[PDB]
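**Q** Please find one structure pasted underneath; my questions will follow.
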Amino acid sequence: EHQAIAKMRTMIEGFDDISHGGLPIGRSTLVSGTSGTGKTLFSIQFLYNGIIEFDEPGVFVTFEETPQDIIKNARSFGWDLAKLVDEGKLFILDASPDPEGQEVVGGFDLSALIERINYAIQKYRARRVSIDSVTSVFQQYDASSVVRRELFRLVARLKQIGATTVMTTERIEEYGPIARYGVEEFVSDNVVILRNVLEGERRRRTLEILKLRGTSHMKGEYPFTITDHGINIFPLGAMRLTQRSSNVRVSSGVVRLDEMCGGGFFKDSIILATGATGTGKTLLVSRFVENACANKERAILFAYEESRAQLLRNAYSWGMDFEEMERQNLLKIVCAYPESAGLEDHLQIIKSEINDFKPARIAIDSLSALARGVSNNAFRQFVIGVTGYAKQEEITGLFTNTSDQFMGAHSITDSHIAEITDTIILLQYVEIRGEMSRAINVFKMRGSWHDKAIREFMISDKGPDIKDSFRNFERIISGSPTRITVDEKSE
Amino acid sequence: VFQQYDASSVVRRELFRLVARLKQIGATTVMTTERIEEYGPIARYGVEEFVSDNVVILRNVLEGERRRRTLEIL
Amino acid sequence: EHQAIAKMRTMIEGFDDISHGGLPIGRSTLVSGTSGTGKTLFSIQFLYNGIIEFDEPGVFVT
Amino acid sequence: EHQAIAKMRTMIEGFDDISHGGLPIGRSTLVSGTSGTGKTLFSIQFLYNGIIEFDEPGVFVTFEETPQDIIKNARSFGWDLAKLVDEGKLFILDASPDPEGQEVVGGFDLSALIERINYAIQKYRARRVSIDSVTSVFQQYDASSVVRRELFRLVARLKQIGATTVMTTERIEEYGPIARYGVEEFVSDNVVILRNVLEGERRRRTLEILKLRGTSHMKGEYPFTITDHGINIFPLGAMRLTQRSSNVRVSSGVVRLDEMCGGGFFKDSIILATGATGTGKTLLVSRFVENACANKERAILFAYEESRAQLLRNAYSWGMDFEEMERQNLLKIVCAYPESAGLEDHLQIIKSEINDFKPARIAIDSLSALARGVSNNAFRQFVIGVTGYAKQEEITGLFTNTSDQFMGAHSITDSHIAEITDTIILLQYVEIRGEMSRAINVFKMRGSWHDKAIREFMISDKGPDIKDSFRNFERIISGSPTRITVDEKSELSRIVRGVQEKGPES
Ligand SMILES: Nc1ncnc2c1ncn2[C@@H]1O[C@H](COP(=O)(O)OP(=O)(O)OP(=O)(O)O)[C@@H](O)[C@H]1O
Ligand SMILES: Nc1ncnc2c1ncn2[C@@H]1O[C@H](COP(=O)(O)OP(=O)(O)OP(=O)(O)O)[C@@H](O)[C@H]1O
Ligand SMILES: Nc1ncnc2c1ncn2[C@@H]1O[C@H](COP(=O)(O)OP(=O)(O)OP(=O)(O)O)[C@@H](O)[C@H]1O
Ligand SMILES: Nc1ncnc2c1ncn2[C@@H]1O[C@H](COP(=O)(O)OP(=O)(O)OP(=O)(O)O)[C@@H](O)[C@H]1O
Ligand SMILES: Nc1ncnc2c1ncn2[C@@H]1O[C@H](COP(=O)(O)OP(=O)(O)OP(=O)(O)O)[C@@H](O)[C@H]1O
Ligand SMILES: [Mg+2]
Ligand SMILES: [Mg+2]
Ligand SMILES: [Mg+2]
Ligand SMILES: [Mg+2]
Ligand SMILES: [Mg+2]
Ligand SMILES: [Mg+2]
Ligand SMILES: [Mg+2]
Ligand SMILES: [Mg+2]
């Protein structure tokens, strides 16, 4: 085998993308982390995918949790372990001590065990072996140097055996040492770390490959999600810039608007409707989702500010009936505070749902309500995650951003998303004659021509009604106009 | 190698010998050492630094979830 | 000899530029880092380039 | 000299200033720092100089490094220690451990070393001593208690002996405890701390005198660099304010300007060129180096923005042949990135280049260039640096500063240097009827009268053309002025109809 390293895909949504193939075959991989990070899971799900997808029996070796439990719990993600032990496809090599015992059994067992292991490997024709909490073994009475020899005995042995491994390790500080003894670190051929960061009293799981000896991989941390279908990792960086682009158009929900956009919104594209509070962003959304119910199509609306009931209300008041929109299963409303989770868990829910309603249009009721309380670098990511998804998926995306300051705002956006958006719809207030009148403007469209003037507009029970530009005013943008009343040419 | 049951001093002396004998042969040598914190001690045992004529550090500085790799000549 | 110190080339793009010539002849250079930072590679690339470019035999201790 | 302690000069660029004269005779200075900080060099240089300048022999006790190498390396700076060890001016005392050693030896040998050293000193009649890396010795199996009593013995006996010793020590962290066992700091008379602070991936070494029992010294950190000549320090605070002032005046390279400046710039003065990007500072600088050459006087240009090539390109297109300036041996362009080393370094190169060329004029295009990344305090300190040298050396200086916000900048400093400067030159944009015109201005001159006008200017292959002022404009400085007319048509040259000729004939 004089070839480049060989990797054996994991089938853990995303791991194979970050590891450019996955755990090098026949070698040991170390997945360490502070309690509650995934570990136990990761290895389980490691074996599983290996069996139910390539018929590569697995050897699981616990050092504390009783086999009966590894099963019990596994039922969490909808998979009966008891079945593969019955079909002899996975062997849970119980290695946890019993209630009673003795001591002074140091390297004593570390040896006998390498026999019971080689045992089941040969016996069950194993290929994927996972040992969870190897650490919970030396936590008997050892020091660094003692550990580095008991571990190295094993791996060295397993490599010989020809089995590809995954060792579990526990850490105390999320960013301190890689493993309880800073010894495993250099004893593994590839190291993986499960980080579960606090910050904001909210948590964010993150997986990383520190190293993979003999191959390239993806440097850095990646957010992952523990759900019902196991671990899931979105390689938001990995995602490529090869989205499909069409010159086909789609209505805005507002005719006169469509006209301004010179034909409408391209199907494959992202639209952003910015404007002070009140301007009516949520309006435009509402109307943009009905137009996808007239052409009998499925679209979704994610609201993080208003409720289910109130939305319906403020919707029946504008004419459009969502009640029906729901019955005719062509429209789906979500609703959830931004505080009920984190961008990682959100980016997913959006994705997930999107797969179970096969939308054609989609709008999020306020991104800025989603950036509420989270670092920019974190939000700017979340968007690139939903923005790209919808993109390489042919779904037209219109999002909502409520600028922090009404009138005079010097930026369609605060978090710095305009660069990410294709078409920009800017609603602003305009103080004329002591009154707060509106205005709508297609700030920019990347393909079309769109209307260059700032057209005023009012809101009635019939919905928006775009009007005429303030041709005779100045400083419109600022918000506080000034009439020219130019005395003609004065005759 | 020192990861068997040794302490700073013992380790300090040992590098001295090793390195030293190697000096005698006339062999230009490059030694690899493992750390713990990207900026913490230069070498695991807080000794290897002063004992070597030349010191090179490879940092895989994290930051913003992105890792940056640097190399320095103390 | 009776002059400054003599260096060897490592032919590692950049390094030999940083080190003002490369590692010093007849001495041990300590390259230390955390898990997955370069070391071994740097050690290997060191020997390799030695052979493949001046025909300088190399011994690697693992 | 008023101090109560007789000091001895190290002859190390800047130390004897910082240490108010040098190391106290008959005592011991603990020079310690992290790794790659300068320690041994400092000791080596210490012995050296006492030998090359006072004919004071000296003993050098090496603990880890080999007696061969200490000579091998010293050559780097151009020191033939072998020749000194030969002339018996420098005895090296090898106490390094063995590649085939046993284990156990750091106490009775300490009783032995004292006796050993007492022999060298007595035999070589030495007046200076340098024990390098005492630390390594205890580094066999010891704790703070055996370190305070064991050093002490050495020091003390050494003191009786009458030798002015220097001891080196290692220490893990750069700002934490001075030395390893955190004990060497109190047994010593003096403590010198060498650091190699990181910060922004670059590296800044500094030297500091925590304490000199009995005298006074300069407090806090002072930046030093290691060159082919050894350690070099900048007492950027021992830089007294006593430079010469002369009402002498010199050319700017622009004659209408010289007017604007009461009759040309002052010789002893600091000139500050500030303006938004693209206004023309760079230019004025050129015409400044040029003129200093058209008068047969030397001057150096340190560009941190443009290349030596491109600097010549735009210079020629503006007239002035820099190609010749170089050959005639009147002008010298340096050119370098600020990211090619921290301030401490830059500040020296500049000095370097000013002693190997002795210019009478010097230009630094874009101080605000050097301010990249660096913390104000560090920049402001460097600015006082260059500025301060050029001020005590009759070396007129033209610094260029580019303001980070064109039109609408409320301070032509950004870094707040407008107090170090003696005279400021102001360039900026003026939106006049949909056009981006420039205008200059002489904001301040300490001793002159200068022109208070905000004259507009235009650039040609020929240079900075100084025209007239926007008398008929309000909110000038604002970038986009307002037109308010009381006249304009007013005389100056009314007479209508056919006033001009054309190209045929006049
Ligand atoms: N059905 C589920 N839905 C959502 N999250 C789950 C589900 N099942 C488990 N989890 C999450 O995954 C974690 C389980 O961790 P697991 O037992 O796999 O190993 P670990 O956290 O790596 O190590 P340790 O044994 O110390 O807990 C729980 O802490 C929990 O947050
Ligand atoms: N029936 C109606 N008739 C006339 N105007 C209405 C009616 N309903 C709402 N409006 C107008 O629309 C605004 C309601 O805001 P809308 O639901 O469009 O979302 P928004 O302004 O984008 O965001 P947010 O509600 O979070 O501030 C009111 O401020 C009001 O001026
Ligand atoms: N062909 C390759 N291309 C790009 N990067 C690689 C390649 N092979 C390995 N790597 C990278 O190098 C790392 C492997 O570390 P390496 O074997 O070079 O020694 P080390 O990090 O100095 O010490 P250790 O034995 O602890 O890993 C991996 O983490 C990976 O990112
Ligand atoms: N000619 C030179 N020009 C510039 N730098 C030099 C020159 N010679 C040596 N150096 C630098 O000087 C330093 C040498 O440090 P030195 O051997 O004097 O003692 P140390 O760093 O204090 O202690 P240690 O024995 O633990 O290394 C190196 O960091 C090296 O980069
Ligand atoms: N040959 C030329 N003819 C006419 N005008 C020129 C010529 N060369 C340059 N200019 C003008 O001079 C300006 C160049 O500025 P200059 O090189 O003097 O330095 P600066 O504005 O101080 O700093 P920087 O150029 O680095 O921003 C241009 O913006 C342009 O209007
Ligand atoms: Mg576990
Ligand atoms: Mg390693
Ligand atoms: Mg709002
Ligand atoms: Mg809203
Ligand atoms: Mg290694
Ligand atoms: Mg050192
Ligand atoms: Mg030294
Ligand atoms: Mg310039």
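Using the numbering of Swiss-Prot, the residues shown for chain C are 14-75, in order.
Recorded method is X-ray crystallography, 3.3 Å.
Just so you know, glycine gets a Cβ as well, placed from its N, Cα and C.
Quick paste from Swiss-Prot:
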MUTAGEN   C:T42 to S  Extends the period of the circadian rhythm to 28 hours in reconstituted KaiABC complex. Decreased endogenous ATPase
MUTAGEN   C:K52 to A  Induces an arrhythmic phenotype, significantly reduced ATP-binding
BINDING   C:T53  Mg(2+) 1 binding site
MUTAGEN   C:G71 to A  Lowers the amplitude and distords the waveform of the circadian rhythm
**Q** Fill in the CA-CA distance, C:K52 (mutagenesis position) to C:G71 (mutagenesis position), as an integer in Å.
**A** 17
**Q** Using CB under 6 Å from any atom of ligand 3, narrow the recorded positions C:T42, C:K52, C:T53, C:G71 to the ones that qualify.
**A** C:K52, C:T53
**Q** What are the sequence-distant neighbours of C:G71 (mutagenesis position), meaning same chain, six or more residues apart, C-beta distance under 8 angstroms?
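**A** Correct list: C:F59, C:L60, C:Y61, C:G63, C:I64.
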**Q** Could you list the residues of the same chain, at least six apart in sequence, whose Cβ is under 8 A from the Cβ of C:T42 (mutagenesis position)?
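**A** Counting only residues 6 or more apart in sequence, the Cβ neighbours of C:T42 (mutagenesis position) under 8 Å are C:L36.
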**Q** With every protein chain in view, how many other Cβ atoms are within 10 Å of the Cβ of C:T53 (Mg(2+) 1 binding site)?
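**A** The answer is 14.
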**Q** Under DSSP, is C:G71 (mutagenesis position) helix, strand or coil?
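**A** It is coil.
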**Q** Hey, does DSSP put C:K52 (mutagenesis position) in a helix, a strand, or just coil?
**A** helix
**Q** Mind sorting out which of the mutagenesis positions C:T42, C:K52, C:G71 are close to chain A, meaning Cβ under 8 Å from one of its Cβ atoms?
**A** none
**Q** If you draw a 10 Å sphere on the Cβ of C:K52 (mutagenesis position), how many other Cβ atoms land inside?
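**A** The answer is 22.
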